[PDB]
Amino acid sequence: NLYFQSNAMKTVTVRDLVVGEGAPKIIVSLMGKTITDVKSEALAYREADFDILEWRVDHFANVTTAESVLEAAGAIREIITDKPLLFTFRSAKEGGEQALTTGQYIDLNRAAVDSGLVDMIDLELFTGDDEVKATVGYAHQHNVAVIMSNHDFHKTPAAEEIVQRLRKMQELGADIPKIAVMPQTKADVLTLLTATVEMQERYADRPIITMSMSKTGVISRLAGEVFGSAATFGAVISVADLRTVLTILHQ
Amino acid sequence: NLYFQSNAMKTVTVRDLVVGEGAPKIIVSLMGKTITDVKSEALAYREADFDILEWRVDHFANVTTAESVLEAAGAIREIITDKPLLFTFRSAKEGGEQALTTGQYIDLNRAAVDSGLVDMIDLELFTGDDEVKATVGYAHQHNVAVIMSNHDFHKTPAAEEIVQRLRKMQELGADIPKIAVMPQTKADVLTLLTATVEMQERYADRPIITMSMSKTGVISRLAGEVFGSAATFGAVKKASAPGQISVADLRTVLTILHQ
């Protein structure tokens, strides 16, 4: 593994994929419970037109068995060979499907880094500053990039607060700060876009990923090129529909 | 010669098209110089997928000859028989290709109303209140709906100023208030969307049409369903204003955002 990054165009290059340039990149998630499910999903998505494959490890039943995780990461990499693999255990605290102690979470991410099978890991901003700094360093030592994330599945913080969280991620060494918030009003969607523009403008020296969740916030999944979000998620609105709109907006 | 409107559904229904319900409607502008050009443009437009046909009369060379304007309107109506026809002279003050005195502009719009060939007229917010109220009344008496419009081609006013202009249009009797503004920054695009949401949620009792122009504001032409703009402009071959994308691409995106 070896990735690049530049503060000129504010990009991160993982594989041949330049995150931060051109149209936003599409991330799809594997949410299988067993290795059978994970393999069936990866094969099914192999033909889809997406850019980054995220493995949602919190959906994996054998997450506490080290060899099972390594086995599943290898299985995915065998099927999807030409795309960055992002390893993401979403914590219970931030909406994930299973609970792990801080120690288990950090060791899980360390094992993923050590495997050499994953290009990027997702680390949560509020895990703990000492733990985050240590793990970002460890990932970087092994040429693995870090998407640092934060979520609010029930409300949208003030724009100022969103910007300061994205800034903190940058200060903790995130290669790509990422935040997802839930709108309660239409104005909240615009608040998330405002924060995106303000961060991109005032502080960003690398790509950022932002999203306003739910049908109400779908705009935020399409307008990343103008507003400054480098990636968006879709499932196989759909991945096909997402690429269609992104291509039109790039023209 | 009869349109409907519902204050509660915030809709205006013209020639079976329900503006303000479902996905935003697509408006295309016909911009020919001579009657020959108008006829051939109407035929080319028949091949496209749009909801409302706007005739940009300020592009027509013989606008000062009443007979010529009526002939052109009739030629369009003969080709586009099932879609609403919107009559729009964009004033010189607000970017128009030619200038008319206020009195000439008012008489032009009254003649369009009288013709029975157009379903809607566009009147500019800053034309002159007393004459706009009189013309709105005249249009309504002949069952012609009024889109009232305002443009700022060099900047984006504050959100509250955009809202106030839209409210003033409603006050003047506009069936559909319309505003187009030019962003200088990315934040200006968001300002226009904020004004759209605030107007639609708090003060509107009818459909509104809003847009942030240029490539930078194109998202405002796509996200009307969520934010509250009832229609959007697309280009058949050439844009009538900066930021319009193809009608085909516009419908593709609107359909995706509808579900």
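Note that the numbers count up from 1, one per residue, in the order the chain is shown.
Method of determination (from the header): X-ray crystallography, 1.6 Å.
Including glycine, each Cβ sits where the backbone N, Cα and C put it.
Around B:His151 (active site, proton donor/acceptor), a 10 Å sphere centred on its CB holds 22 further CB atoms from the protein chains shown. The active site, proton donor/acceptor annotation in Swiss-Prot covers B:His151, and the record cites experimental evidence as its basis.
B:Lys178 (mutagenesis position) falls within a strand when secondary structure is assigned with DSSP. As annotated by Swiss-Prot, active site, schiff-base intermediate with substrate applies to B:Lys178, with the evidence given as experimental evidence.
Classification of B:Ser240 (mutagenesis position) by DSSP places it in coil, neither helical nor stranded. Annotated 3-dehydroquinate binding site per Swiss-Prot: B:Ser29, B:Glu54, B:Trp55, B:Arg56, B:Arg90, B:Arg221, B:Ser240, B:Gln244, in sequence order, evidence recorded as experimental evidence.
The DSSP secondary structure for B:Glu94 (mutagenesis position) is coil. According to Swiss-Prot, the mutagenesis experiment B:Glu94 to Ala (Swiss-Prot position 86) carries this note: Very strong reduction of the catalytic efficiency and almost the same affinity for 3-dehydroquinate.
While the structure shown retains the original residue, Swiss-Prot records the mutagenesis experiment B:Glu94 to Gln (Swiss-Prot position 86) with this note: Strong reduction of the catalytic efficiency and slight increase of the affinity for 3-dehydroquinate. Close to B:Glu94 (mutagenesis position) in the fold, though at least 6 residues off in sequence, lie B:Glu124, B:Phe126, B:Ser149, B:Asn150, B:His151, B:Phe153, each with a CB less than 8 Å from its CB.
For the mutagenesis result B:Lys178 to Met (Swiss-Prot position 170), the note given in Swiss-Prot is Abolishes enzyme activity and 1.5-fold reduction of the affinity for 3-dehydroquinate. Under a cutoff of 8 A between CB atoms, and with a sequence separation of 6+ in the same chain, the neighbours of B:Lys178 (mutagenesis position) are B:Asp122, B:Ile147, B:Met148, B:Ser149, B:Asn150, B:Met169, B:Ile208, B:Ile209, B:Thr210.
While the structure shown retains the original residue, Swiss-Prot records the mutagenesis experiment B:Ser240 to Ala (Swiss-Prot position 232) with this note: Reduces enzyme activity 50-fold. Long-range C-beta contacts of B:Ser240 (mutagenesis position), restricted to its own chain and to partners at least six residues apart, with a cutoff below 8 Å, comprise B:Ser29, B:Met31, B:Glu54, B:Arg56, B:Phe233.
Taking all protein chains in view, 22 other C-beta atoms sit within 10 angstroms of the C-beta of B:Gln244 (mutagenesis position). For the mutagenesis of B:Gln244 to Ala (Swiss-Prot position 236), Swiss-Prot gives this note: Nearly abolishes enzyme activity. The structure shown keeps the original residue.
The Cβ of B:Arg90 (3-dehydroquinate binding site) lies under 8 Å from the Cβ of B:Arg56, B:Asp58, B:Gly96, B:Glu97, B:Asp122, B:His151, each of which sits 6+ residues away along the same chain.
Between the alpha carbons (Cα) of B:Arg221 (3-dehydroquinate binding site) and B:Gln244 (mutagenesis position) lies a span of roughly 8 Å.
Least packed by the Cβ count within 10 Å, out of the binding-site residues B:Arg56, B:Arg221, is B:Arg56.
Across B:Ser29, B:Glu54, B:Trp55, B:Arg56, B:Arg90, B:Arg221, B:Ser240, B:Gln244, which the record gives as binding 3-dehydroquinate, the greatest C-alpha separation is 20 Å. Rounded to a whole value, the Cα-Cα separation of B:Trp55 (3-dehydroquinate binding site) and B:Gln244 (mutagenesis position) is 16 Å.
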